[PDB]
Amino acid sequence: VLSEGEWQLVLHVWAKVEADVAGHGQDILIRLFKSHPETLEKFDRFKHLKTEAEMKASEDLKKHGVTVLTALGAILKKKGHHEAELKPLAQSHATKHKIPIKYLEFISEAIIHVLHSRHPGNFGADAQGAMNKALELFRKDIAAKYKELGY
Ligand code: HEM
Ligand SMILES: O=Nc1ccccc1
């Protein structure tokens, strides 16, 4: 469980991400897709994108970045009490999208790498630590739904 102080650091930096949900989304997906090309293959929607320039120019990618960061923000603002928000995500991602839990680790690294670029002053190592912890709690809870479902 995160402390109240840890939550405040998390949600402080997230309030900032939300100045530009779309721009954050782009940076995060593109970092994921370049660092972990296997991830891009899970998306029939996006696997025609063969360069970073093409990814950056994709309005549909941008659109989907917002869908993702919107869901994550909702989850983070529950400060651990995210059961309702997490059940549908775990279901669709295990059984329909076929996403390994390992890939949640990779997007966690991407989120941290980007939150870093765009809000250094509000993402010192204390806030980085808190954000790590929050993303780890999320992954743990997803992992247990996965195990339930046989994935
Ligand atoms: C922070 C982690 C994540 C969040 C919050 C998230 C959120 C979402 C949401 C809200 C949707 C649409 C609704 C649904 O189908 O359930 C979605 C769809 C999807 N997600 Fe994720 N996701 C996450 C991680 C990942 C990762 C790491 C991958 C792949 C490596 C992935 C692959 C997909 C795919 C393939 C779809 C279907 C998209 C389409 O073609 O339209 N997700 N995600
Ligand atoms: O659509 N869900 C995604 C979440 C994170 C990265 C890429 C896609």
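Note that chain A carries Swiss-Prot numbering, so the residues on display, from first to last, are 2-152.
The way this entry was determined, per its header, is X-ray crystallography, 1.8 Å.
A Cβ is built for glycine as well, from the same backbone N, Cα and C atoms used for every other residue.
What Swiss-Prot records for this protein:
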- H65: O2 binding site (BINDING)
- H65: nitrite binding site (BINDING)
- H94: heme b binding site (BINDING)
- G122 to A: In metmyoglobin (VARIANT)
Spatial separation of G122 (variant position) from the residue listed as 'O2 binding site' - C-alpha basis, Å: 27
Those binding-site residues listed as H65, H94, and which of them has the most Cβ atoms within 10 Å of its own Cβ: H94
Packing count at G122 (variant position) (other Cβ atoms within 10 Å of its Cβ): 8
Assigned conformation of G122 (variant position) - DSSP reduced to three states: helix
